[PDB]
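One structure is given here, and the rest of the page talks about it.
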Amino acid sequence: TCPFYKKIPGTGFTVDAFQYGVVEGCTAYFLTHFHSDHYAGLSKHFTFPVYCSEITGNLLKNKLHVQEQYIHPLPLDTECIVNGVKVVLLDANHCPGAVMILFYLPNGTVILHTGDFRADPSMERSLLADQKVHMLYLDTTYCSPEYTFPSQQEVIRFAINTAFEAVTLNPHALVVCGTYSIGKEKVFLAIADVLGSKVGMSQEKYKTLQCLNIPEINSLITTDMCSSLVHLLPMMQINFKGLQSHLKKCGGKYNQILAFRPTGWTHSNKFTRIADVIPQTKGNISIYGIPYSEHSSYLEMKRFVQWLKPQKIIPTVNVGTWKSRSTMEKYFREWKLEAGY
Ligand code: NI
């Protein structure tokens, strides 16, 4: 049955709640972003209103075949009225088309649902700064102090310099990047840009990327693998077996693979600096795991919440164990006592 943390009190609304069948008394279904744990249950047979960003609405129509008449795309940073309730969509700094939702309840409560997000100081200068928020439904994916990672910029710098060095030393090396959902496009696009190549990929992934309003995208991507030296493959294929196989398929155009696996967190982060990351190598195949995150680190999350000073926090991630739930609640209390709210 729909969990309470997917329900907006004082409304008929749910958030990212498409796998429960008909939610009793739900009059509008919001979808924060096009990731499968969040959209699970949507299809062409869905007949209730879905509210989302334009980008998410492009993916609903073209990838899942949801009928146009049930898709209600909203512009960002704009006050809109949904079943008589004022809402605002904000950028979540997650994947393309990912939003946070501000709800202005008839009774005067203000609720922010972060969806999935990577907190950033730039958020402290959106429409959020203009009023107080009573309840925060928070993406707590990495809500423990061991979760530190570098800025997205430092990670991309590492990958561009790595790839450029390797292909300059060996003009017959192939670069491969893994993916399993939208997000992290900067990894492969930045690498192709410094090499003067387009990124080659399957037809289904090219279609997905064409839904995202990325500027000049027809200049960066292609379904012709032969004319490309940066290839995008399913994340599952980013291993020595999968890559040896792929290399065979290129028919002696290439003799070396350099592959990147943008992961979430990995425990080398507590110890290792980005400067200090090394690949795993077998034969003429090297694999780099790089900590390119689109969720908040512990410290980024803490800053955001201490800035916003909500009255009540409802976690949306890691809620399934008592030890997790209890630990998070302890961090929220420290944050509030340290900051004085
Ligand atoms: Ni997500």
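Note that chain A is numbered according to Swiss-Prot, with residues 700-1040 shown in order.
Method on record in the header is X-ray crystallography, 1.8 Å.
Every residue gets a Cβ built from N, Cα and C, even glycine.
A mutagenesis experiment is reported in Swiss-Prot for this position, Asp838 to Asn, and the note states: Impaired nuclear focus formation, reduced interaction with PIAS and increased sensitivity to cisplatin. Cβ neighbours of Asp838 (mutagenesis position) (same chain, under 8 Å, six or more residues apart in sequence): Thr813, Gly814, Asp815, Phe816, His994, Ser995, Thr1015, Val1016.
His994 to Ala appears in Swiss-Prot as a published mutagenesis result, with the remark: Impaired nuclear focus formation, reduced interaction with PIAS and increased sensitivity to cisplatin. For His994 (mutagenesis position), the number of other Cβ atoms no farther than 10 Å from its own Cβ, over all displayed protein chains, is 23.
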